[PDB]
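One structure is given here, and the rest of the page talks about it.
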Amino acid sequence: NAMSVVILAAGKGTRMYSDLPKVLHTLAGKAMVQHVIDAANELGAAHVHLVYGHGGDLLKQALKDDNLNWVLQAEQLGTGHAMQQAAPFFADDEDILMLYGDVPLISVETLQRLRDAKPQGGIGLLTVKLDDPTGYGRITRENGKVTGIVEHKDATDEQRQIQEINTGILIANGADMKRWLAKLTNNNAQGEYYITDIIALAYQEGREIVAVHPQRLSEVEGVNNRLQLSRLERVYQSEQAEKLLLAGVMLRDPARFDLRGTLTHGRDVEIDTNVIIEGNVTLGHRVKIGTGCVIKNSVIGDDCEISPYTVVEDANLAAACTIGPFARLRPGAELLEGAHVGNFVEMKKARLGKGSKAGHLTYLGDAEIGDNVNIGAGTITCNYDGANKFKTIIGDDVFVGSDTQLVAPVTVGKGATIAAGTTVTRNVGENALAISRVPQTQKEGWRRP
Amino acid sequence: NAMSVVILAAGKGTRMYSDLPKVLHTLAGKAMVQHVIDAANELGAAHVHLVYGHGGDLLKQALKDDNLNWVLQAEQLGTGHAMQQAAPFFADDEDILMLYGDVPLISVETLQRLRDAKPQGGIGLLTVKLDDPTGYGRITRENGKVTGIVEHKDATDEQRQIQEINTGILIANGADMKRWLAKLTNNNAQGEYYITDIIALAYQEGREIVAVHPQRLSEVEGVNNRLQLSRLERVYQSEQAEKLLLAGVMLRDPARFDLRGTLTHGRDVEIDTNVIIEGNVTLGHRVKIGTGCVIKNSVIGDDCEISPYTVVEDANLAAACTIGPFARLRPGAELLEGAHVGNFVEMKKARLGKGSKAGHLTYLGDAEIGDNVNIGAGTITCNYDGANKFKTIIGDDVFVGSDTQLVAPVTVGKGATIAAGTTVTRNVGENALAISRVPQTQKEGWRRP
Amino acid sequence: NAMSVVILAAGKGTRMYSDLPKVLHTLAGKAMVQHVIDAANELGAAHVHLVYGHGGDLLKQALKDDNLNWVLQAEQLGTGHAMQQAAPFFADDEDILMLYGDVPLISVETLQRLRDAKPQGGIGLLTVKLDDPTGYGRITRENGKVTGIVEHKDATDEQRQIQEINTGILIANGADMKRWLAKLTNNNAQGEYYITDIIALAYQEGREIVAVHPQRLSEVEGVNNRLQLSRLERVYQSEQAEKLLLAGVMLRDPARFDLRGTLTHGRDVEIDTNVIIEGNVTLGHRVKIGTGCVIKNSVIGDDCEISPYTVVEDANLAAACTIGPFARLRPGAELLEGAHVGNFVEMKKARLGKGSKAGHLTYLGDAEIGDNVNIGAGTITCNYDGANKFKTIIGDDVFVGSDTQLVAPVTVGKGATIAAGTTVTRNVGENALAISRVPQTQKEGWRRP
Ligand SMILES: CCNC(=O)CCNC(=O)[C@H](O)C(C)(C)COP(=O)(O)OP(=O)(O)OC[C@H]1O[C@@H](n2cnc3c(N)ncnc32)[C@H](O)[C@@H]1OP(=O)(O)O
Ligand SMILES: CCNC(=O)CCNC(=O)[C@H](O)C(C)(C)COP(=O)(O)OP(=O)(O)OC[C@H]1O[C@@H](n2cnc3c(N)ncnc32)[C@H](O)[C@@H]1OP(=O)(O)O
Ligand SMILES: CCNC(=O)CCNC(=O)[C@H](O)C(C)(C)COP(=O)(O)OP(=O)(O)OC[C@H]1O[C@@H](n2cnc3c(N)ncnc32)[C@H](O)[C@@H]1OP(=O)(O)O
Ligand SMILES: CC(=O)N[C@H]1[C@@H](OP(=O)(O)OP(=O)(O)OC[C@H]2O[C@@H](n3ccc(=O)[nH]c3=O)[C@H](O)[C@@H]2O)O[C@H](CO)[C@@H](O)[C@@H]1O
Ligand SMILES: CC(=O)N[C@H]1[C@@H](OP(=O)(O)OP(=O)(O)OC[C@H]2O[C@@H](n3ccc(=O)[nH]c3=O)[C@H](O)[C@@H]2O)O[C@H](CO)[C@@H](O)[C@@H]1O
Ligand SMILES: CC(=O)N[C@H]1[C@@H](OP(=O)(O)OP(=O)(O)OC[C@H]2O[C@@H](n3ccc(=O)[nH]c3=O)[C@H](O)[C@@H]2O)O[C@H](CO)[C@@H](O)[C@@H]1O
Ligand SMILES: CC(=O)N[C@H]1[C@@H](OP(=O)(O)O)O[C@H](CO)[C@@H](O)[C@@H]1O
Ligand SMILES: CC(=O)N[C@H]1[C@@H](OP(=O)(O)O)O[C@H](CO)[C@@H](O)[C@@H]1O
Ligand SMILES: CC(=O)N[C@H]1[C@@H](OP(=O)(O)O)O[C@H](CO)[C@@H](O)[C@@H]1O
Ligand SMILES: [Co+2]
C-alpha cells in the first residue's frame, strides 16, 4: 500500500546548549534524526518529508537520503501548522505517517503494527499509559472509542486523570489529512495549531480512530537535553548487546560494550570489556578481542586475536593474525595470514606478509613487506621527505635488525639481511647483508658529569 | 547570623582494615572529612571544630583549612562526651552545627534548610524515615512536637516501631549547647554520653525542637567500611555526570565517567566512555575526548581532539590540537595552535610550536620546538647526562629525520634539516643539513645463523 | 560421612551457537562445569561422576580433576536415564549429590545445608519459590510433606499454580538411588526417564523427603544461551568485588572490576576502574593500580605503583616499584627494589636491578641489568639472530645512552657508559665509555624537496 512519512524537527532544542541542531546530536554513531529516517525507509516509506526551522545548512549537510523532501517551517506555530507545510506534498491515495525527529528508538515492528490497525478512511494512533501523564496530550474515549485528544494545558483537572497519552505518532490518508488540516484553528491554551485536533475532526466526520501501543516506553521517548540522550544511548546499546549475545557473540560485559555502526560476525567470537565497534566491522570465526579495543571500518579474518588496547581503523587482517597489545593500525593497514604486530607498533598504508612479524617500537608507513619477514624493534620507514611520501618494499625471508631506518623509496631483496642500527638509503641485493656501522670503540676510566 | 561547625571523627574505623584514619579515605579525589569541611565553609561556617581521637598526625597533614580548630577526644565516651570537648570553644551568641566526619554527601541546600527551621532558643534537627530504623536513634513526638530521641539500645520494642530516626545532624545556640552538655549523664544502655539527650533537655526547658528532612537518603549515609564508600562514590559520580549532561557536556556513558576535582568547560564538549578527570581541568569549546583518557590539572583549548588512551598531566594545549592515541603528556607539556602528537609519544617540560608534528615513537623532554617543525618517528631528546638535565632548542621550519637523537644542550637553526638516524651533538646552522651517517655497504650471499 | 557427586552435562547447548560444549564456556576465567566440579570437591566429594554426551574429547582435554569419573550417556533420554548410567558407580553406603553442569553459582554453604536436612534413608531436595514457576517441575506436598514432583508438561493447570519448583539438586543414599532408578518408566508427557520420579518412589516407600532453599536465586540458575551466561558473570563479579571491599581492598568502581582467578592481597591496596586480574595474583601492602590495568599470574611487592594501562603477565615486582603508564611486562619480567619502567616500554625474560630505570621507548628481552643502571629511551636489546636468542648483561652503575642497541650476547661492565646512538657488538670494560659515532657534519643552504 502507498505510504509516505513526515518528520517534524523545526522545534528549538534550547536545553541542549549546543551550536548544533538538536536532531543532529548523535546516538550510537548517527544523528538522532537519521535514526528516524532509517525507520521511515525501513518501513517502506516512498517519500520522507523533513520539516525544519533553522540550521538547515548543517541539516542538509548531515542528511543525504535520496527520498528526503525538505519542508521549511519558518515559525513554530504548532505541530499542526508544521504538518500544513508538508500537506501540499501528500499524495491523495497514499498513507501518511507522522514522526518526531527527536524520538530515535521508534521501532519498525510497532510502526508496522500501527499501519495495520489504521481503519480505512480513519486514523491509526499510537498511545501509551504513563504513571504520570503530566504534560502530554490526553486521549479521550466514548464507549471505548477514541474520539479526540486534549492537550495538558487545555485539559481540566478531571481530564488530566486520564493516563492514556498521545505519543505524537499517527497515520492517516493524505487526502483525509489535507481536509482536516485545512480546518485547524488556534483557539486554545497554547494558542497554536494542534495537529492533535484532526483526531476529533475525524471522529465527527464519522471516521474511526484506533489506538495501538508500543512494545516499550523507550520506543516513544523524546530527547530535549543531553541527559535524556545518554539514557536512550544505554537502551540502544543494551538492546544491541543483548541481540549479539543471543546471536552467539560472547560479550564479557554487555554494560561495557558499544556498537556504533554495523557488525557482521562468525561463530564463537569473544569480546572483552570496554570495546568499541565503529562503522562497518566484519569478524570472522573464533575472533578474540581484548579489553579496551577500538575497531572501525575493518575486516578481521578467522581465529584472529586482538590483544588489549589496540586501535584499528580501515584495516584488513587475514586469518590467524595477532596484534597488540598497544598496537595502532591506521587506514591502509593489511596483515596476511599469521602476521604478528607487537606492542607500540603503528601501521599506515602498509602490508605485512604471511607469518611476518613486527614485534615492537616500530612504524610501518607506505610499505609492502613480503612473507616470513622479521622486523626488529625500533625499525622505522622514512616515507616523507617533508613534501612527498615514498614507498618501501621488502621481499620475502628478510631479516631487519632493530633500530633500522629504511629511507624510501627503497627496495630490499628477498632473503636479504639488514644489520641492527642501519640506515638504508639504497636498494639491498637479494641474499645480501646491508650495513652502515661504525666499529665500537672504547675509552678507559671515563667519568660521567 | 553567626554560625560555627563541629565535626566529630574520633571514632575508630575498624571495619576499614586500614592503616589510614577512616575519614581520610578519599571519595571523588578528596578525603571524606574534607568533603564535610567544604560543606561547612560553603555554608558560611566561621569556625570549623574537628574532634579527633588518633592518627591526628596524618590528619593535620592531610587537612589544612585556615579555620580548622583541632579538638582532641582521648576517649570515645560517646558523641555527647565528644561535643563537650569542643563546647568550650562555642561562642555564646553563635549557632553551632554538628556534623559527622564519615557522612560526605551532606548538601549545603539541606544544611541551609536546617538552619532556617531552627527556632530561636530551640534546636534544628535533621531526621529521616527509614523502612528499617534498626540501630538508629528513634525520634519521639508529643502532639507532633519532637520531645526527644531514644537510642536503639535503650528503646523498647514498641518504640523501635518508630521509623523517624536521627541522622546525627543538628544545630543549636552555643550558650544553649553548653548549658545542656553540662547536664549529661551516662546512665543508659551504652553507658556513654549521648549528645542526643540534649533534645529532651531542650524540650523540658520549654525550648522547641523542629525537624527537617534531607533531599536524598544518600545525603546522610555514613561510611564504616570500603563497600559503603564505593557506594557513595557512585552516587557522587552519578550526580556529577548528571549535572554535566544537563549543563551541555555530552557524556557517551555517565556510568563510565569519573570526575575527581573541578571541571570548567565550553560548549559542545564531547567525552567518550572510561574517561577520568583529576584536579582542575579546563576544556574549551568543542573539545573531543576519546575513550579511556586521563586528564589531570590541564588546560585544553578550543576544538582540541584527544584520541583514545591518552594520559595528560599539568599540560597546556592551545586551540585545534590533536594528540594520541597512546600519547603521554607529563608536567610542562605545552602545545601551540594546531600542534599534533601521535601514538607512543611522550612530552615532559617540552613545547611544540604551531602546526608542529611529533607523530610517533618520540620522546621530547626539556625542549623548545618552533612552529612548522616536523619530528620524525624515533626522535629522542637526550636531556640527562646522569646528573644534570639539558635543554634542546629547535627553530622554526625544521625537519628532523626519524630515529634522530639530539644530545642537549643543543640548538638547531630555523629551516635546518637533520638526516635520519643522526646524532646531534653540536649546534646546526640555519637552512643547513646536519648528518652523521655511515655510507650503506653490502655483502653478497650472507647466510644468517 | 561418605559422599559422592554426579554432574549431568550430556544435554545439547543449541542456543549457544557454538562449536564448543556449552558447559565448557568460561565464566570468571574457568569453564562453567569446572565451577560445578570445584563446589563438588570443596564440599568434600569423594568421587565426581561426570555424565557427558558429545564433545567428550574437548571435555577430557579441558577438565583434569583426579577424582573425575567419566560416564557416557549416548542418548539424552532424560535426567533419570542419565542418572542410571552413573548409578552402577554409586557406593551403597555413600551419599549421592546430583548437580547440573550448567548451574555454576551453586554455593558450598547451601549444598552443605542440603546435606544436613537429608533424612536417614530419605532424600534432601533443594527447592525455590518463583513468581512464575512456568516450565519447571512442581513440588507437591501432603500435610506439609514433599510427596513428589510433577513436571510442567505433566502438571495440570491447577498444579501449575504451585510456585515451589524443583531446582534439580537433590541428595540421597547410593543404595536407595539404585533401587528407585531401576523402577523408572517413561510413561509421561516428555516420554523420557524423569529423575524426579524417585521423589514419589521414596515417599511411597515410607522414606521422607525434606526441602531446603538456597541463599539466592542466582545460585540455582542454569545457562542455555550466552545472555544468561553474561548475567551470571555479573553476579559472580559483583559478589567477588563486594568480598574484596569488605576485606579491605579499595575498588574505585566494583561494577568496573573483573577477577578471573585468585587474588592474594595486603592492606590498603587501591584499584582503579577497568582493571582485570587473571590467574594467580599476589598484591603486597599499599599497592596502587591505575585504571585499565591487566595483571596475570604475577607477584607485586609492597608500595608498588602501577600506572594506567599497563599489561603484566608472569612478572615479579619487588617493593616500591613503579611501572607505566603504557608498560608491557611479559613472562620472565623481574624488577628489583625501587625499579622504574616508563611508558612504551616492554620487558620479556629481563631483570631490572634495584633503583634501575627504563624510562621510555625501550625493549628489554633476555637480559640481566644490575642496580643503579639507567637505560635511556630508544634503547633496545637485540636478542634474536633469526634462529637463536642471546643474553644481554649490564653490570651496576651503568649509564646507557638513548637509542642504543646492544647486540647479544654482550656484557657491559659496572660503571661503564654507552654514548647515545651506539651499537654494542662487543663487551664493554668496567668504567669505560663505549661508542660508535660518526662526527656530526653540516651542509649549508640545504633545500628540502
Ligand atoms: C633481536 C634483534 N637483533 C638485531 O637487530 C641484531 C642484528 N645483527 C647484527 O646487526 C649483527 O652484528 C650482524 C648480522 C651484522 C653480524 O652477525 P654476528 O655478530 O653473529 O657475526 P660477526 O660479528 O662475526 O659478523 C661480521 C661480518 O659483518 C661485517 N661487519 C661487522 N661490523 C662491520 C662494520 N663496522 N663495517 C663493515 N662490515 C662489518 C664484516 O664484513 C664481517 O664479514 P665476514 O663474516 O666475511 O668477516
Ligand atoms: C618519514 C621520515 N623520513 C626521514 O627521517 C628521512 C630523512 N632523509 C634523509 O635522511 C636523506 O637521506 C637526506 C635528507 C640526507 C638526503 O635527501 P635525498 O635522499 O632525497 O638526496 P641524496 O641521497 O642525493 O642527498 C645527498 C647529499 O647528502 C649528503 N650525503 C648523503 N650520504 C652522506 C654521508 N654518508 N656523509 C656525508 N654527506 C652525505 C651529500 O653531501 C650530498 O650533497 P649534494 O646534494 O651536494 O651531493
Ligand atoms: C637523556 C639521554 N641522553 C643520552 O643518551 C646522551 C648520552 N651522551 C653522549 O652520548 C655524549 O655525547 C658523550 C657521553 C659521548 C660525551 O659527553 P659530553 O658531550 O658532556 O663530552 P664531550 O662531547 O666533550 O666528550 C668527548 C669525548 O668523547 C669522545 N668522542 C666524542 N665524539 C666521538 C667520535 N665520533 N669518535 C670517538 N670518540 C668520540 C672523545 O674521545 C672525547 O674524549 P676526551 O674527553 O679524552 O677528549
Ligand atoms: C499539539 C501536539 O501535537 N501535542 C502533542 C505533542 O506535544 P507538544 O506539541 O507540546 O510537543 P513538542 O513541542 O515537543 O513537539 C513535538 C515535535 O514537533 C516538533 N515541532 C513542534 C512545533 C512546531 O511548530 N514545529 C515542530 O516541528 C518538535 O521539534 C518536536 O520534534 O507531543 C506530545 C508527546 O511528545 C503529545 O502528548 C501531545 O499531545
Ligand atoms: C548517641 C548518639 O549520638 N546517637 C546517634 C548516633 O549513633 P552512634 O553514636 O551509635 O554512632 P557512632 O558511634 O557511629 O557515632 C557517630 C559519629 O560520631 C563519632 N564519635 C562517636 C563517639 C565518640 O566518642 N566520638 C566520636 O567522635 C564517630 O566517629 C562518627 O563519626 O548516630 C546515629 C546516626 O548515625 C543516630 O541515629 C543516633 O541517634
Ligand atoms: C525431568 C527433570 O529432571 N525435571 C527437572 C529438570 O527439567 P529438565 O529435564 O527439563 O531440564 P534439562 O533438560 O535442562 O536438564 C537439566 C540438566 O540435565 C542434563 N541432561 C538432561 C537430559 C539428559 O538426558 N541428560 C542430561 O545430562 C542437561 O544437560 C542439564 O544440565 O530441571 C528443572 C530445573 O532446571 C526442574 O525444575 C525439573 O523438574
Ligand atoms: C627486538 C627484536 O628484534 N625482537 C624479536 C624477538 O622478540 P621476542 O619478544 O623475544 O619474541 O623474537 C621475535 C620472534 O620470536 C621477533 O619477531 C622480534 O622482532
Ligand atoms: C616517521 C615519520 O617521519 N612520519 C611522518 C609521516 O607520517 P604519516 O603517518 O605518513 O602521516 O608524515 C607526517 C605528516 O603527514 C609527519 O608528521 C610524520 O613525522
Ligand atoms: C631519554 C632519557 O634518557 N631520559 C631520562 C630522563 O627522563 P626524564 O623524563 O626527564 O626524567 O631522566 C630519567 C631520570 O630522572 C632517566 O631514567 C631517563 O632515562
Ligand atoms: Co638509531
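Swiss-Prot numbering applies to chain C: residues 4-452, in that order.
We read in the header that X-ray crystallography, 2.5 Å was used to get this structure.
Yeah, the Cβs are placed from backbone N, Cα and C, and that goes for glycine too.
Annotation source Swiss-Prot lists active site, proton acceptor at C:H363, citing sequence analysis. Under a cutoff of 8 A between CB atoms, and with a sequence separation of 6+ in the same chain, the neighbours of C:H363 (active site, proton acceptor) are C:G345, C:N346, C:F347, C:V348, C:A380, C:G381.
Counting Cβ atoms from all protein chains shown, C:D105 (Mg(2+) binding site) has 26 others lying within 10 Å of its own Cβ. What Swiss-Prot records for C:11-14, C:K25, C:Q76, C:81-82, C:103-105, C:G140, C:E154, C:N169, C:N227, C:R333, C:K351, C:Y366, C:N377 is UDP-N-acetyl-alpha-D-glucosamine binding site.
Residues annotated as Mg(2+) binding site in Swiss-Prot: C:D105, C:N227. The Cβ of C:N227 (Mg(2+) binding site) lies under 8 Å from the Cβ of C:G16, C:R18, C:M19, C:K25, C:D105, each of which sits 6+ residues away along the same chain.
Cβ environment of C:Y387 (acetyl-CoA binding site): C:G368, C:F393 lie under 8 Å away, each six or more residues apart in the same chain. What Swiss-Prot records for C:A380, C:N386, C:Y387, C:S405, C:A423, C:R440 is acetyl-CoA binding site.
Long-range Cβ contacts of C:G14 (mutagenesis position) within its own chain (separation 6+, distance under 8 Å): C:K25, C:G56, C:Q79, C:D105. Here Swiss-Prot notes a mutagenesis experiment, C:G14 to A, with the remark: 8-fold decrease in uridyltransferase activity. Creates steric conflict and decreases affinity for UTP.
Here the residue is the original one, but Swiss-Prot notes a mutagenesis experiment at this spot, C:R18 to A: Dramatically impairs the uridyltransferase activity.
Record note (Swiss-Prot) on the mutagenesis of C:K25 to A: 8-fold decrease in uridyltransferase activity. Look at C:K25 (mutagenesis position): DSSP puts it in a helix.
Around the Cβ of C:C296 (mutagenesis position), the same chain contributes C:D275, C:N277, C:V278, C:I279, C:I309, C:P311, C:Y312, C:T313, C:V314, C:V315, C:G327, each under 8 angstroms and 6 or more positions distant in sequence. One mutagenesis experiment named in Swiss-Prot is C:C296 to A, and its note says No effect.
Counted within 10 Å of its Cβ, the other Cβ atoms near C:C307 (mutagenesis position) come to 24, all protein chains included. For the mutagenesis experiment C:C307 to A, the note given by Swiss-Prot reads: 1350-fold decrease in acetyltransferase activity.
Cβ neighbours within 10 Å of C:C324 (mutagenesis position), excluding its own Cβ and spanning all shown chains: 24. The annotation that Swiss-Prot gives for the mutagenesis experiment C:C324 to A reads: 8-fold decrease in acetyltransferase activity.
Annotation note: C:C385 (mutagenesis position) sits in a strand segment as assigned by DSSP. Long-range Cβ contacts of C:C385 (mutagenesis position) within its own chain (separation 6+, distance under 8 Å): C:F393, C:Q408, C:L409, C:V410, C:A411. For C:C385 to A, Swiss-Prot lists a mutagenesis experiment annotated as follows: No effect.
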Nearest of the recorded positions (C:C307, C:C324, C:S405, C:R440) to C:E154 (UDP-N-acetyl-alpha-D-glucosamine binding site) - Cα to Cα: C:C307
Residue among recorded positions C:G104, C:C307, C:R333 with Cα closest to the Cα of C:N386 (acetyl-CoA binding site): C:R333
Position of peak Cβ density within 10 Å, selected from the binding-site residues C:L11, C:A380, C:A423: C:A380
Candidate nearest C:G104 (UDP-N-acetyl-alpha-D-glucosamine binding site) in space, where candidates are the recorded positions C:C307, C:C324, C:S405, C:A423, C:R440 and distance is Cα-Cα: C:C307
For C:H363 (active site, proton acceptor), the three-state class that DSSP assigns: strand
Recorded positions close to ligand 9 - of C:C324, C:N377, C:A380, C:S405, only those whose C-beta is under 6 Å away: C:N377, C:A380, C:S405
Cα distance (Å, whole number) from C:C324 (mutagenesis position) to C:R333 (UDP-N-acetyl-alpha-D-glucosamine binding site): 16
Listed recorded positions (C:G14, C:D105, C:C324) that sit near chain B [CB under 8 A]: none
Least Cβ-crowded entry, counting other Cβ within 10 Å, from the recorded positions listed as C:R18, C:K25, C:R333: C:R18
Fewest other Cβ within 10 angstroms of its own Cβ, chosen from the binding-site residues C:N377, C:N386, C:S405: C:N377
Rounded Cα separation (Å) that holds between C:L11 (UDP-N-acetyl-alpha-D-glucosamine binding site) and C:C307 (mutagenesis position): 46
C:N377 (UDP-N-acetyl-alpha-D-glucosamine binding site): nearby recorded positions from C:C307, C:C324, C:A423, C:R440, Cα cut-off 10 Å: none
